[PDB]
Structures are given as structure tokens and as C-alpha cells.
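Undergrad: Once you've had a glance at the structure underneath, I'll fire off some questions.
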Amino acid sequence: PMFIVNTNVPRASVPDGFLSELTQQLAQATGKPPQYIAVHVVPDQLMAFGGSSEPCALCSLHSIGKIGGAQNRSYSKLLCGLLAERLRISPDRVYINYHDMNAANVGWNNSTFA
Amino acid sequence: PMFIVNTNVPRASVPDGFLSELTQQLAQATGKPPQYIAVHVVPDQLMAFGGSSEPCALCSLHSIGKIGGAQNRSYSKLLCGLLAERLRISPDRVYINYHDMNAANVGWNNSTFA
Amino acid sequence: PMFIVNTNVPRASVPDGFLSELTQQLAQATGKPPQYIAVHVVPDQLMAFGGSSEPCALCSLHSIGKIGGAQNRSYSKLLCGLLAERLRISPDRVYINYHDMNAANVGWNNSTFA
Ligand SMILES: [Cl-]
Ligand SMILES: [Cl-]
Ligand SMILES: [Cl-]
Ligand SMILES: [Zn+2]
Ligand SMILES: [Zn+2]
Ligand SMILES: [Zn+2]
């Protein structure tokens, strides 16, 4: 699984340990081994949410399976909770795009996951 | 809706007011309230288009609905127009990926839009 | 085609000529004319792969057609080879999301490709 967060929160406001915490919690939530989880945080962005530039986040989760109505609600609770607690971003100023990928459509290690 | 523009135009060449203009113009175009529009501009990027490093932009629009043949043509004219007028990017050096998202695949406020 | 690479490798470790090499080799691999190939490289990123901050890359390839199981394997071999040779990233620390786009969902030059 691949989780990306783009935010206007400054770099110095991203606490030490954040990438590891995302990795750990997404392994737990998706049920995939942590070795297969990738995370990426992009602070200091020029962005607005609903016309204002208070803290906000635009995110994505790509996964080979483990995407669906109830799963995605659970991911969103987890991820908005982390963004609120660690980055002080209100949950109502977070969007997360969920993308269910076919194995043949994910490249890795000179091939695909097919 | 979520609109992202990645460009090699320098930060100083992005006008004050550009995020607000994008927000207003996208609210009008999608028919959705401004409160639901998120915009993100990423200048100073290392990019090329057709092998050239003249000004260019790589963009995306995600929306729950309001995506389709005619609508996307209209969005492309609007958005290329804004990129030309405000960032001085030629329309033939812009790509916009349109993604129609299901409500269950968009996280927001500790849940999804389903 | 649009190819994006996000990496924790520093900017100074991205060799001169890399965007041009990507452009040329993607044109060949995809069959598409070079004028339609867009490339974007984003160094210095705060990312982890498998919980580790060793060099890694998170990438995407969008194309109107030319996406499929054998093609994607071929792209992955090409692109992981380039990331290994030029950026010193292990192929087993690269993910590439492949997205086959409908022509009507790609904006360019004030319109779409439909
Ligand atoms: Cl996304
Ligand atoms: Cl996109
Ligand atoms: Cl992607
Ligand atoms: Zn997306
Ligand atoms: Zn896309
Ligand atoms: Zn994607």
C-alpha cells in the first residue's frame, strides 16, 4: 500500500516518528506486512480547502485490494485521527482519495505484482 | 473536488489570489459549493513536456461526479485559459487528468462521502 | 504519457540529462511520439518504504492505452533499471502505479483527446 499526504502545515510541525507511525498503523489497518507499506509526507504546500488556507491535507491511498465501503470508512477514521493528533489538521479539512489497484497495474522490482 | 497543478513556473510568477480564483472558478464550473473545493499549486518543479523545459503544467481534477466528455472539454478550456492568463503557460503544454471518484472512495471527516 | 517520480534521493544526486533520458526511453517503450511524453522528477522527499528511509521511489505512469500486463512488466524493467543506474535506488524499493486513461478524461490544449 502507498499513502501520500500533501499539506500546508510546515515541515517543523511534522513530529519525529510520523512516517514510522503511519507505516505501523497502515500495516495494522490494511493487514499487509509493514515491509510492503510506503508512506510520503509533503509539507509546506500552497493549498486551500473550501477557500481558506488554515491547516488542511490532500491525501491518497493506493492498495492492491483492501479497498471498499467499510474498509475506507475505517481508514479515514484512522488517518484523520492521526492528522488531527500529530499535525493539528481538522478532519473536515482532509480529503483522501482511495484507489484500488489491480496487481498487474503496480510495478515493483523490475516487474509487476501480477 | 480537488484540483492540483504541478508546474516548472517559479513561485514568484504565481499571482496573489490564484488559489482563490481557482476555487471560485471551479465552484462555478462544477456547480459545487466553494466549501467543497480544494486547490493545490506546486511551482518550481523539475519537469519536461515533449522533451522541452519551457513552461508546462501537469494537473489533475478529482470529483465525485460532474466528469464526462462534454464537461471535461469545458473544464479544459477554463483551466488552460487560467494557466495561460495567470502563469503564462501555453495550453498545448498542459495535461489535465480527470478522475471521477465514487463517494465511497473519498475520505473526509473521519468517514467517506458514501 | 505522463511519468512522475517522487524520491528521497537528493537533488544533487539526480544527474544532468535525466529528464531527457526518461522522455526518450518512454517514447520508445510506449510507441508514442516524443512530443506527447511528459516527465516530472521530485527529489528530497520525506518518504519511507517498508518503514525504511533508505533510497526509494514512488512513481506513476498515466497513458491513453498502452497499459496492460506485459506492457507494464516491460515499463517496470525499463524504469526500475533507470532508477537503479541513475539514482542508485534498489528496484525492490520502487512502486509504480499504472493508470490507463480514457481519451475523454485527459485534457490538453483547451480540449480533451476524445
Ligand atoms: Cl490520488
Ligand atoms: Cl492524476
Ligand atoms: Cl498515481
Ligand atoms: Zn487519484
Ligand atoms: Zn491520476
Ligand atoms: Zn494513482
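In order, the residues displayed for chain C correspond to 2-115 in Swiss-Prot numbering, which applies throughout.
According to its header, this structure was worked out by X-ray crystallography, 1.2 Å.
Each Cβ is built from the backbone N, Cα and C atoms, and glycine gets one as well.
Here's the feature list from Swiss-Prot:
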| type | residues | note |
| --- | --- | --- |
| ACT_SITE | C:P2 | active site, proton acceptor |
| BINDING | C:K33, C:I65, C:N98 | substrate binding site |
| MUTAGEN | C:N111 to C | Causes formation of interchain disulfide bonds with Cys-81 from another subunit |
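Tell me about the surroundings of these features in the structure.
TA: Contacts of C:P2 (active site, proton acceptor) defined by a Cβ separation under 8 A and a same-chain sequence distance of 6+ are given as C:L27, C:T31, C:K33, C:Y37, C:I38, C:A39, C:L62, C:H63, C:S64, C:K67, in order along the sequence. Taken residue by residue with DSSP, C:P2 (active site, proton acceptor) is part of neither helix nor strand, so it is coil.
C:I65 (substrate binding site) has a Cβ environment of 19 other Cβ atoms inside 10 Å.
C:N111 (mutagenesis position) falls outside any helix or strand according to DSSP and counts as coil.
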Undergrad: How many Å separate the two farthest-apart Cα atoms among the substrate-binding residues C:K33, C:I65, C:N98?
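TA: With C:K33, C:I65, C:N98 as the binding residues for substrate, the largest Cα distance is 19 Å.
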Undergrad: My understanding is the cutoff is Cβ-Cβ under 8 Å with a sequence separation of 6 or more in the same chain; which residues meet that for C:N98 (substrate binding site)?
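TA: Sequence-distant Cβ neighbours: C:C60, C:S61, C:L62.
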Undergrad: By the criterion CB under 8 A from chain A, which of the recorded positions C:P2, C:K33, C:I65 would you report?
TA: none
Undergrad: Run a quick check on C:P2, C:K33, C:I65, C:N98: which of these recorded positions have any Cβ-Cβ distance to chain B under 8 Å?
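TA: Near chain B: none of C:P2, C:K33, C:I65, C:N98.
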Undergrad: What's the CA to CA span in angstrom from C:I65 (substrate binding site) over to C:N111 (mutagenesis position)?
TA: 18
